[PDB]
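A.B. asks: Quick one: structure below, then a few questions.
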Amino acid sequence: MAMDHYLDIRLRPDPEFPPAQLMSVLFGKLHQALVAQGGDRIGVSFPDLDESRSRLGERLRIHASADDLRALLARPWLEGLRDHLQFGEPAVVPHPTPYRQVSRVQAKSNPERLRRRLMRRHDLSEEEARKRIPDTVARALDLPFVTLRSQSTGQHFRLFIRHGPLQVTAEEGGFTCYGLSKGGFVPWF
RNA sequence: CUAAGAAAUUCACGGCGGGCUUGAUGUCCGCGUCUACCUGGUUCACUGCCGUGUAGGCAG
């Protein structure tokens, strides 16, 4: 509903990295060279998203502000690797604005982190917390929640997103220092 | 609508004593294996400090 300043990002297909790898590289570059000095308005929804085939990211769409894009796209934390993807263009916000509140948050993924929490500041049974981790115990994003991770943990990327309901309503909220929404986002369409 | 039809069939047990297989021996001669390569395999569709109810900001 409030996707006035709109932009897109298309990572071109090449044999030097996967589409999820290119999306993770673009997301890490945006999180390092967009919320480096801070900021308020950052909206990064799936501009070419399809959450039915289990693919969380294969296209980028930015719904940000005017001054947030006039000074948030001219740094070396964004440029440099522009030989795979391309630049963007500005577009106005139409009357059709679905309230797709896109966020940048986490989800429950610890199958033994409850035991660490009980040992640190809980005083709970750590053996039952370790043995209480079945396949039907973890409840994370089973839809395409693309987790662009780093080279610190061997475990693969689970869900890290705050998606909203796509309808004909309006829902906007406060953007964080990483390109998300803390109660809503800009439009998507 | 089976070449239809049907059947308790058995209880017991000491294998054992003994022995010289031995003598002798030349396996030899020769050889071209070679050409090319993306493992990002995700090395569990995952490991972690807020309340051990899906309830958090990191070079994950």
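The first residue you see is number 1, and the count goes up from there.
Determined by electron microscopy, 3.1 Å, according to the entry header.
Using N, Cα and C of the backbone, Cβ positions are placed for all residues, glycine too.
Straight out of Swiss-Prot:
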- A:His31: active site, proton acceptor (ACT_SITE)
- A:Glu51 to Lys (Swiss-Prot position 49): Restores biofilm formation upon phage infection, crRNA forms (MUTAGEN)
- A:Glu51 to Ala (Swiss-Prot position 49): No biofilm formation upon phage infection, no crRNA formed (MUTAGEN)
A.B. asks: Near A:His31 (active site, proton acceptor), which residues of its chain come within a Cβ-Cβ distance under 8 Å, counting only those 6 or more away in sequence?
C.D. replies: A:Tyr178, A:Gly179
A.B. asks: Within 10 angstroms of the C-beta of A:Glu51 (mutagenesis position), what count of other C-beta atoms is obtained when all protein chains are considered?
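C.D. replies: For A:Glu51 (mutagenesis position), the 10 Å Cβ neighbour count is 15.
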A.B. asks: Based on DSSP, name the secondary structure state of the residue listed as 'active site, proton acceptor': helix, strand or coil.
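C.D. replies: It is helical.
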